[PDB]
Amino acid sequence: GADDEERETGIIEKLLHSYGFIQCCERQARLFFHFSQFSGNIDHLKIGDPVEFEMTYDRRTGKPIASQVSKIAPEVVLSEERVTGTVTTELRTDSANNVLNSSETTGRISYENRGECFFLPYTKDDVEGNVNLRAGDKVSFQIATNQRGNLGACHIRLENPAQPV
């Protein structure tokens, strides 16, 4: 996919009435968004709140607009349980020019917990911190349960590394 999609993140710096500003802090774009382009509780939107929005060119009116603007992790609960897993399979990125471009590759994390033992598919684009984990080290990931009941591995970062000295 990815033929036409721009998932961009921003911070609400100042709320106006029926109008607002998205800050370029995490993305090189300052977009003004209207309250009709916001999905969720506007009364649960605050100054300093980070949101994810889709940047698209509306060919209808001929103006650049934002999509429904999704609050980052609204109904998605981190299960209130932080777990750690052992990397059992890596994914090939981090080339001499491109990285994370190949989203058709995924590794595996094995975590043994709650009597359950199974491998979770993970990609590098969800790996926060921009680290380079390697199979055999120990990483931490937050199991964020979406309202659909379907989830995977998210917030994957390298906490306790295994470096061959």
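The chain as shown is numbered from 1 upward.
Determined by solution NMR, according to the entry header.
The backbone N, Cα and C atoms fix where each Cβ goes, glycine too.
The domain 'CSD 1' feature in Swiss-Prot is assigned to 7-71; the stated evidence is sequence analysis. According to DSSP, the secondary structure content of the domain 'CSD 1' (7-71) in residues is 6 helix, 35 strand, 24 coil.
Here the residue is the original one, but Swiss-Prot notes a mutagenesis experiment at this spot, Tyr19 to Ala (Swiss-Prot position 198): Decreased association with the 3'-UTR of msl-2 transcripts. A 10 Å cutoff on Cβ-Cβ distances gives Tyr19 (mutagenesis position) a total of 11 other Cβ atoms nearby, all chains included.
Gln23 (mutagenesis position): 16 other CB atoms within 10 A of its CB, across all protein chains. According to Swiss-Prot, the mutagenesis experiment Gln23 to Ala (Swiss-Prot position 202) carries the annotation: Does not affect association with the 3'-UTR of msl-2 transcripts.
For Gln37 to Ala (Swiss-Prot position 216), Swiss-Prot lists a mutagenesis experiment annotated as follows: Does not affect association with the 3'-UTR of msl-2 transcripts. Sequence-distant contacts of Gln37 (mutagenesis position), defined as residues of its own chain at least six apart whose C-beta falls under 8 angstroms from its C-beta, comprise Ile65, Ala66, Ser67, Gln68, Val69.
Quoted from Swiss-Prot, the note on mutagenesis experiment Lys46 to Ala (Swiss-Prot position 225) is: Decreased association with the 3'-UTR of msl-2 transcripts. Around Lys46 (mutagenesis position), the same-chain residues at least 6 positions away in sequence with a Cβ under 8 Å from its Cβ are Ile12, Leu15.
Sequence-distant contacts of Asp58 (mutagenesis position), defined as residues of its own chain at least six apart whose C-beta falls under 8 angstroms from its C-beta, comprise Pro64, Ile65. Under its mutagenesis annotations, Swiss-Prot gives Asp58 to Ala (Swiss-Prot position 237) the following note: Decreased association with the 3'-UTR of msl-2 transcripts.
Sequence annotations record features per position, and here Swiss-Prot assigns domain 'CSD 2' to 82-158 based on a curator's inference. Residue counts for the domain 'CSD 2' (82-158) under DSSP (helix as H, G, I; strand as E, B; rest coil) come to 3 helix, 36 strand, 38 coil.
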